[PDB]
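Note sheet for the following structure.
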Protein chains: 2
Amino acid sequence: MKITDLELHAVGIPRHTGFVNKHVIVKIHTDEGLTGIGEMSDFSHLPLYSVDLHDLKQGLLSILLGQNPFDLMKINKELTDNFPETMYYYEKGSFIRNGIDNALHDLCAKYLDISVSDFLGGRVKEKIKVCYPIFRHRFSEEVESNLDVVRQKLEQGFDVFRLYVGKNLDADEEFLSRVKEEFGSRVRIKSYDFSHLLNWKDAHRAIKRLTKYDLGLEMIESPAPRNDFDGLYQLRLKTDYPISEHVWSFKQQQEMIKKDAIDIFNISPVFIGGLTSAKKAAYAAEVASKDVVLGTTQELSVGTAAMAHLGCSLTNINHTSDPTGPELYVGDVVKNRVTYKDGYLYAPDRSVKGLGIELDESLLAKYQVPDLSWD
Amino acid sequence: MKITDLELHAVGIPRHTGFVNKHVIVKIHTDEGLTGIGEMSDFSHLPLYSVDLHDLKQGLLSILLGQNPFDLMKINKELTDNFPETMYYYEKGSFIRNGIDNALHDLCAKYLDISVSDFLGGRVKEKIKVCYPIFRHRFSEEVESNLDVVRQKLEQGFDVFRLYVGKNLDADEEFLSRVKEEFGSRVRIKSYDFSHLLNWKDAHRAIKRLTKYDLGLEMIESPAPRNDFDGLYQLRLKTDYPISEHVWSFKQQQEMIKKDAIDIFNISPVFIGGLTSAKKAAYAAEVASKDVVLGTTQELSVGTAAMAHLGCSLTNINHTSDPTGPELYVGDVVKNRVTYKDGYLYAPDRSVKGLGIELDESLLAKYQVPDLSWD
Ligand SMILES: [Mg+2]
Ligand SMILES: [Mg+2]
Ligand SMILES: [Mg+2]
Ligand SMILES: [Mg+2]
């Protein structure tokens, strides 16, 4: 069983709002005709530079050519050697490793004629609760429009949301007030995400005023600057609600563990380098008796399916997760998108081997983009 | 006075050893006909991906177009907003910001008809001591070769070196023995650099045996894994010699200051985002009563000149520095290549406005490379 070729398809799929996120669909071919598919999800994040995919295909091929796809530990070590972790949330190297590792899982699973779920440790549950995002308000005028979004998604089954806050507290508070007023207990906002915008003391004051509204609130996410472990710790001591933070590197996770800086580790394959790395992160959390939730960068169906399988295999996910990326896009590049129902993400049919998702060539072509350049 | 255009020239200049590093020469044009030149030094570092320069030029132009080059604080803020610090030693965004900010210094100085030295705080000295690098031995068989290097470079005036260690302590030890044997006090090895290869306890063991040899030893550099602040501290306590570490981000530097983890801050524009950022880092070290030394990524003449001006303006450089990049290359792209005398790097003629270095279009074209792709 050996890797014989690699394909990278750049695609740009617009969100209902207009922004066109760029992703790279991965295909790993073997000598036995089995192909693994993966997704280097959402390259549209700072820094404001873009990677040469022609050069990248060459580098990755030199690494993968002739390898046994089942050598996940060996391959991932080499990937990390070439694409180091940098303690940076949006390191493009993480997205890259993610697409490759996830494609390898699909490949191995297909080879064994089993679902990726069975390759990841099996099932603990068949679905995991997720939430839909309401991006941060900048002006009070944006409130009405977001209430429409809430009413619309609730109508579709999403009764839980997560709100990005910190930019305009008066607006944040107006929104929450309007939500409690109209929906009562029909809607829950499980997290207030500050996206690392405020210093911990400023976040403390914000938390104090926003939490006057508790609509099934489960956590406060990223309430301090990136890598501010001490600030997270101090804030955790002053806040009743669990503090959650994204895991973007083992070094960063190690520090938050050692310093008992947070309560919930937000793990997402794309930010940590793939399923192999995400599992290690989740297990590290488990060994430390810490809670976990699956985060998101807003991936398409292929990337979301990866989390569907991983999420349904973990015993330490005790809160609502975030992967609802497909809901923000007008399209995808698969024959059948991931399944959501009543605010839950379902792990693909366990009887279907591999990831349980299939690429649609006509759609790959339709959304194809020449490169990953910015606008 | 406004920026009207930008040019990015990718160049590949082979090292005497053969390896061809890639750099990007920067030209920032204005409405008054004045052009600032800069250098995005050595992109040939991991991660194993390359930046699209056509896309990069568009992104940088969108930032700089129409701006007043004297608004250094405003521009650097916008540069950092688009190219965030990542606590990673070789973040390509740092090299990018460096080239731009350095070109802005040249541009501003040219406009004012003054040397960059006088735009940076003037002169404290006219030159700074530097050292030539002896890269780490992997096999004892290499000791002979490196000894020939020392003899040749000493003959050329370089009486101070820095030795990279950690791979083969037996070899490092043999080399140090042979050098003390053949040259005695004729040569000094001011630093034993571990390049983050060993965990602090293992480095402690190495240090104990390597420092049996003291040829004007000034510091032990990077004796702990990248960002291992606690490790640096513990090692700072057990080591008599000063501990130095490279500064790659303000967050990293802030933490090393807070924990008093090191004694000497190794600052180099390329790793921190340019002269503006390097000055802030140096001043922060000064406020903290800490020493500074100028580091290097092996830049060419334009990049080295930036440090020559900077180094000669600082009051807290009390040790030998590292910028001898030009010595490793077979050529450059300037009319007046940076040279050294008796192991010293002199600040450029204070009578020459700007950086004091002029590009040579013929050499620029000779060493031109189509892109920054890997080989
Ligand atoms: Mg978040
Ligand atoms: Mg995203
Ligand atoms: Mg060093
Ligand atoms: Mg270098």
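Quick reminder: no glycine exception, Cβ is built from N, Cα and C everywhere.
Mapped onto three states, the DSSP output places B:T297 (Mg(2+) 1 binding site) in coil. Look at Swiss-Prot and you will find B:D42, B:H45, B:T297 tagged as Mg(2+) 1 binding site.
Residue environment of B:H45 (mutagenesis position) contains 15 other Cβ atoms, counted within 10 Å of its Cβ in all protein chains. As a published mutagenesis entry, B:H45 to Q appears in Swiss-Prot alongside the note: Loss of activity.
In Swiss-Prot, a published mutagenesis experiment is listed as B:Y90 to F, annotated 3550-fold reduction in catalytic efficiency. In three-state terms derived from DSSP, B:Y90 (mutagenesis position) belongs to neither a helical nor a strand segment and is classed as coil. Its Cβ taken as reference, B:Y90 (mutagenesis position) is surrounded by 19 other Cβ atoms within 10 Å in the chains shown.
As annotated by Swiss-Prot, active site, proton donor applies to B:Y90.
Shown in sequence order, B:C131, B:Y132, B:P133, B:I134, B:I189, B:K190, B:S191, B:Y192, B:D193, B:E221, B:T320, B:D322 are the residues of the chain, 6+ apart in sequence, with a C-beta less than 8 angstroms from the C-beta of B:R162 (mutagenesis position). B:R162 (mutagenesis position) falls within a strand when secondary structure is assigned with DSSP. Record note (Swiss-Prot) on the mutagenesis of B:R162 to N: 17000-fold reduction in catalytic efficiency.
The Cβ neighbour count for B:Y164 (mutagenesis position), using a 10 Å radius and every protein chain shown, is 19. One mutagenesis experiment catalogued in Swiss-Prot, B:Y164 to F, is accompanied by this note: Loss of activity.
Per Swiss-Prot, active site, proton acceptor is recorded for B:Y164.
According to Swiss-Prot, the feature Mg(2+) 2 binding site maps to B:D193, B:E221, B:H246. Residue density at B:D193 (Mg(2+) 2 binding site): 24 other Cβ atoms are found within 10 A of its Cβ, drawing on all protein chains shown.
Annotated Mg(2+) 2 site B:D193, B:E221, B:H246; additional same-chain residues within 8 Å of its Cβ mean position, judged by their own Cβ, are B:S191, B:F194, B:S195, B:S222, B:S244, B:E245, B:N266, B:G295.
With a cut-off of 8 Å between CB atoms and residues at least 6 apart in sequence, the same chain places B:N21, B:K22, B:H23, B:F95, B:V270, B:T297, B:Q298, B:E299 near B:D42 (Mg(2+) 1 binding site), listed in sequence order. Listed recorded positions: B:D42, B:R162, B:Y164, B:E221, B:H246, B:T297. Those with a CB atom under 6 Å from ligand 4: B:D42, B:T297. The Cβ of B:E221 (Mg(2+) 2 binding site) has 26 other Cβ atoms within 10 Å, all protein chains considered.
Sitting within 8 Å of the Cβ centre of B:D42, B:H45, B:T297, and not among those site residues for Mg(2+) 1, are the Cβ atoms of B:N21, B:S41, B:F43, B:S44, B:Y90, B:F95, B:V270, B:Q298.
Note: B:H246 (Mg(2+) 2 binding site) has non-local neighbours B:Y89, B:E221, B:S222, B:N266, B:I267, B:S268, B:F271, B:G295, i.e. same-chain residues 6+ apart with C-beta under 8 A of its own C-beta.
B:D193, B:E221 are the binding-site residues among B:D193, B:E221, B:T297 whose C-beta comes within less than 6 Å of an atom of ligand 3, given in sequence order. Taking only the Cα positions, the spacing between B:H45 (mutagenesis position) and B:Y164 (mutagenesis position) is 17 angstrom. Note on B:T297 (Mg(2+) 1 binding site): other Cβ atoms within 10 Å of its Cβ, all shown chains, come to 25.
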